[PDB]
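> Structure incoming, see below.
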Amino acid sequence: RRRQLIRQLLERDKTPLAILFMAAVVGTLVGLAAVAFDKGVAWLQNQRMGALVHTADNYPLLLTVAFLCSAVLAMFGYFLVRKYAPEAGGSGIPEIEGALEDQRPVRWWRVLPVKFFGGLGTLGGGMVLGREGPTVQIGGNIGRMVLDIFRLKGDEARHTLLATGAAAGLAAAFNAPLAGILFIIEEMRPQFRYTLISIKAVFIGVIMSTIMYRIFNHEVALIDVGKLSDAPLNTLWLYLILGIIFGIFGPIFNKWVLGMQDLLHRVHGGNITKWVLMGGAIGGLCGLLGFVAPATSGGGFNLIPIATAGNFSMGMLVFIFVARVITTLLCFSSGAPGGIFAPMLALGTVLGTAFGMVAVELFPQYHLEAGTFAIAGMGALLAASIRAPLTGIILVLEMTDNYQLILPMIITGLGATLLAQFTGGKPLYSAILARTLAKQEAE
Amino acid sequence: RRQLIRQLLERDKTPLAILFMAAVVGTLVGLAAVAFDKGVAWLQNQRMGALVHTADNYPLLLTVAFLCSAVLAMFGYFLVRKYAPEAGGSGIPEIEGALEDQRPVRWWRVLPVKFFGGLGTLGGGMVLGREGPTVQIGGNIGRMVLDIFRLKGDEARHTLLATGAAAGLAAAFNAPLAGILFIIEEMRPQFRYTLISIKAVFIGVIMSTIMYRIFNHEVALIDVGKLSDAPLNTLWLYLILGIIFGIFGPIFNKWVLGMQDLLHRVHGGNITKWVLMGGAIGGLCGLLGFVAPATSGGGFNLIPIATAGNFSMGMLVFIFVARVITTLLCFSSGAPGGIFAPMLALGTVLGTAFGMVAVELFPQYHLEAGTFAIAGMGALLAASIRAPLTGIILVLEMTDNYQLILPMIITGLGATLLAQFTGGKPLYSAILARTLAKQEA
């Protein structure tokens, strides 16, 4: 096979011009789509805010229209999914992951409006879910859409355009282009065999998508954390210890989301009415908690700078962590459309800060800043539960811009993945696609 | 399908034996990289002090400059030709071949040959990079412990050989991310499936970097400061720059390939004609490394100076031309040493050139030429080696100007696109092919 290789080597990186151009098209659309979605969620959270002021005196009445507004919006989200596109519930990343293995269908004519408006409700209602869930699955379907429209033929085009769509979706959700491309080549793409996903083309989509986001969302970062302090060599062992903590909690959190999928499935049994009602109950709880304790509900991007800056007490940190574990599980294991990335960044930050605080008092000779352990533990739950550390690290790096902490971020993130494996944990996205694939045969 | 459902549930369960050994490989590749780095620095230092010993007789001083680097070069070419011919040139294509199981990893030979052979060419101040030695060494270090502990399996052989190459790039630039990204974008078997545990490559890259940090902290290879931001209406200039790199990339690619040929006629394959030609080239660098140091050496020294715009346009053009010459002469001669570093310097200079023109044509954009230098810095890496995602993350890790990520990506991709469309080829893959085809003919 030496003679095949010599031929192959000389023919390396010559992606078909038709694929490159369409990748630029997919990226732009996924970009505009993600911006539109982001503008929609913001508007709804804003109306709900304005409604609570309309009745800002009668506290029991105000606690109600908080609930109902998010309850109604939640129900509308669960319903759009159950009735028109059941595959558009939950994260959406496992579904696009399956579509790359050619084992799941990309029904773009249905999921595009279902996910966009269904997620618009769950997110707009202030449930503990992330934007990447919608944007990635939408992005993947946008990729499939132009494939069918322009009738491009081949596995390369199908696999590529479906990949650049998912990548341009994650990148436009975080303003993180590198994390988007890195997600495709570490987690998304077919993991157990070869594939023809042109990386150069995945880039072009991610660029155009990011450029679209930059045109409509510039000047205001999702997470501003400032330039933190550096990390001395003799302080590194503290980050490994932190990673080991995430490493044994990761798999545990993984079981809970899986098990809570089951327990919540008994409440409705599969019935479209019991489910939608259960959704509004959960959704209504979040919009309520999003007024009496806003750190326990919502995406989580708001309490990240606050936690890093050490403006929370240890009592508040413990409270927020427990309360968010609950509302994260309740929201993601319910089947509502929405990703789990963003609330796992928040969970990781809080826990990291908690470790950072104890680290500060036990070791004043290290001159520690608890905000360094928050950034280190920020993409750690992504590492111990999702088991894609290289993506989670570059994601955090792209959002916090604290490169002088790259070693603690890596050391913690890897201690997470090591202990997640060694304690019998499984990739949450892959352990879901298997649960979905195996039930498609169980029945 | 039921196979997939089985595979999914068994995803990321890298054997603990492979993980532990990866930590060992990285540590060794780390220390080895550190020691190599300390060696090269020492020799460049001695030559410096010897020029002071005779800092009056200008003709005499121009000589002991030549000779010191000339002799050191000769010792380098000889160590390669006599004991490990595969340890000449970059060394990256060689490890790349090893991953395809199409080249042998003779670690018992290459380790001392490359370490000391590179110690001469680099220490002589030739236009070569540290990653050549460190990556190839790192791969063989990885192969070494595989053999020593007698680990069995393709996974172990493929992984340990990869973590070693990654941990060698990482310990050469203090760039852990670019190290891991290099394996999964360029190094690993590109046309079929493989069993390279990414988690294990990480562990090696960490421990290697940690070793580098223990002996080289507080002083960055490239300090450039925090540059200005890049407005949205300024992005088209970066695509234009990438287009320029995109057409020069393939051209430079032909020249390095062609100069390999022409320099092979001078010695014909003879070990003596070669080594003597080596000291001629190597002696030129140590000479040029005194009368115009910007035209010789790795290049990391003129990078901050160029970005800060402390060069004139006249000097910039000179430096670019004079470095195209001394880069080809050094890498196409077969001397041990990587071509990454001198391509970063080539990309920086061309970028600053484009930046300066941009500044005067567009005062309404309020431009800083140092932004185009950082954009163009990993552009030659993109248009010639054709690994843009690694080149971008490499520059990012070394310059720490993340607020320029869009220009860096737009330029880097405008390089790879035009490199393809103008019939260019991956220089590292266009070499492994040249080497594999002379093997079956």
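Note that chain A carries Swiss-Prot numbering, so the residues on display, from first to last, are 17-459.
Recorded method for this deposit: X-ray crystallography, 3.2 Å.
Cβ atoms here come from the backbone N, Cα and C positions, even for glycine.
According to Swiss-Prot, the mutagenesis experiment A:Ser107 to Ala carries this note: Uncouples chloride transport from proton transport. Residues or ranges marked as chloride binding site by Swiss-Prot: A:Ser107, A:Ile356, A:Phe357, A:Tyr445. Where Swiss-Prot documents A:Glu148 to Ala or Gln as a mutagenesis experiment, the accompanying text is: Abolishes proton transport, but permits the transit of chloride ions. Abolishes gating, permitting continuous rapid transit of chloride ions; when associated with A-445. Listed in Swiss-Prot is the mutagenesis experiment A:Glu203 to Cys, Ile, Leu or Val, annotated as follows: Abolishes proton and chloride transport. Where Swiss-Prot documents A:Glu203 to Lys or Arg as a mutagenesis experiment, the accompanying text is: Decreased proton and chloride transport. A:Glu203 to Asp or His appears in Swiss-Prot as a mutagenesis experiment; the accompanying note says: No effect on proton and chloride transport. For the mutagenesis experiment A:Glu203 to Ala, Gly, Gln, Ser or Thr, the note given by Swiss-Prot reads: Abolishes proton transport, and reduces chloride transport. According to Swiss-Prot, the mutagenesis experiment A:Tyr445 to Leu carries this note: Alters stoichiometry of proton/chloride exchange. In Swiss-Prot, a published mutagenesis experiment is listed as A:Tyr445 to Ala, annotated Abolishes gating, permitting continuous rapid transit of chloride ions; when associated with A-148. Quoted from Swiss-Prot, the note on the mutagenesis of A:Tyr445 to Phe or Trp is: No effect.
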> List those recorded positions among A:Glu148, A:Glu203, A:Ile356, A:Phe357, A:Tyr445 whose Cβ lies under 8 Å from any Cβ of chain B, in sequence order, or write 'none' if there are none.
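Of A:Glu148, A:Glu203, A:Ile356, A:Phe357, A:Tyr445, none lie near chain B.
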> Within 10 Å of the Cβ of A:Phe357 (chloride binding site), how many other Cβ atoms are there?
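A count of 30.
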> Out of the mutagenesis positions A:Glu148, A:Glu203, A:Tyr445, give me the one sitting nearest to A:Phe357 (chloride binding site) by CA distance.
A:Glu148
> Which mutagenesis positions (A:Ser107, A:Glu148, A:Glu203) fall within 10 Å of A:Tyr445 (mutagenesis position) by Cα distance?
A:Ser107, A:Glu203
> Going along the chain, which residues six or more apart from A:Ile356 (chloride binding site) have their CB under 8 A from its CB?
A:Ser107, A:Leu145, A:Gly146, A:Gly149, A:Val273, A:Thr344, A:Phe348, A:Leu444
> Looking only at A:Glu148, A:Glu203, the mutagenesis positions on record, which one has the least crowded Cβ, with the fewest other Cβ atoms within 10 Å?
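Fewest other Cβ atoms within 10 Å, among the mutagenesis positions A:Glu148, A:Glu203, is found for A:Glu203.
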> What is the interatomic distance between the Cα atoms of A:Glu148 (mutagenesis position) and A:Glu203 (mutagenesis position), given in whole Å?
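Each residue's Cα considered, A:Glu148 (mutagenesis position) and A:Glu203 (mutagenesis position) end up 14 Å apart.
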> Taking only the residues the record lists as binding chloride, namely A:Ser107, A:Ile356, A:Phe357, A:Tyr445, what is the largest Cα to Cα distance between any two of them, in Å to the nearest whole number?
11
> Please work out the number of neighbouring Cβ atoms within 10 Å of the Cβ of A:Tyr445 (mutagenesis position), leaving out its own Cβ.
22
> On the three-state reduction of DSSP, what should I expect for A:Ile356 (chloride binding site)?
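Assignment for A:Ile356 (chloride binding site) reads coil.
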